[PDB]
Amino acid sequence: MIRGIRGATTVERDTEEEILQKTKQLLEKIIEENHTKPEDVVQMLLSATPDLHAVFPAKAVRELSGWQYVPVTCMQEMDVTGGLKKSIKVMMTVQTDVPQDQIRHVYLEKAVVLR
Amino acid sequence: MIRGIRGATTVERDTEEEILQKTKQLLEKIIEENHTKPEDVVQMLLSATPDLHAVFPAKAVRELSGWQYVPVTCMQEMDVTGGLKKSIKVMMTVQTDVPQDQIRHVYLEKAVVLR
Amino acid sequence: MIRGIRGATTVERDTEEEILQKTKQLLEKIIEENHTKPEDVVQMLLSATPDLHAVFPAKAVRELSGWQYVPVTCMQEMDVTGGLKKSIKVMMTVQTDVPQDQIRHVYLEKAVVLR
């Protein structure tokens, strides 16, 4: 079966350094919690709120080991007044036997308010 | 096999009440037509046109029964001059044996013009 | 197994004619390289940078043969200062036996800089 794994985080400032640092952190956290192997990943969708323009969060996937063939693309999240600002989210589609109720979705930084 | 099920609707005003009411309606309609069980749903992607800011359409999934483990995320739809305004769309990825030509995609309200 | 196939292209001007011409070209190129049959396609996600408003890139799928039942939806790509302008991207999810490292992702026009 195929399951989606969600992840979310926030950054303090709109800079390449922080965006890449925290996006990388979010991804390693997801891979750690779910024991994810790159060949099992169907695709990955990254999104950012309309207040981040510094860099494409996907550039961080390059620092991971063996993830060069995983198709990734970046979308803009819906602008909702009063919603979480400066946020980066992940929707990783993977093949797994793990039941839907046991998938480890990851919420870090100020995005803990979403858990 | 895994198939995508599409859905679309529109709202008259940008308010939490109507957005949640019609998004919930759209989702129940999709679940009804396709006999969808939450454990069979891989992931769900909701999108809204750039003219809706009242609330995240996903907040409506909470009122459904047994859908708390289904990963959902909201994106902004491409702004196309002359396109359907005040619209909420769904891209539900599910496991099913039903042939691609027999999947019941749902178009409600002013979004009937898309069928 | 299910795999994502990525594609990217660019257009010179924001017009219906060029957007549809190059999006169609991108899609035929992907179908050619990967030997894609419409019944094997789970879903398709098209995205455009916030500088294209002429038409929905998905309107081009209509000119393809046997692709009327493939669920497709359009999102807006994240606005990144200095990123590729006037770009249309594809994230096609398909069923295939082909290893992740052998999937043919397609980058055309000024989007060759992404390969």
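All chain A residue numbers match Swiss-Prot; in order, they span 2-116.
Positions of Cβ are set from backbone N, Cα and C atoms, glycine also.
Other Cβ atoms within 10 Å of the Cβ of A:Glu78 (mutagenesis position) number 26 in total over all chains. In Swiss-Prot, the entry for mutagenesis A:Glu78 to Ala states: No chorismate mutase activity. The structure shown retains the original residue.
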In three-state terms from DSSP, label A:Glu78 (mutagenesis position) for me.
strand
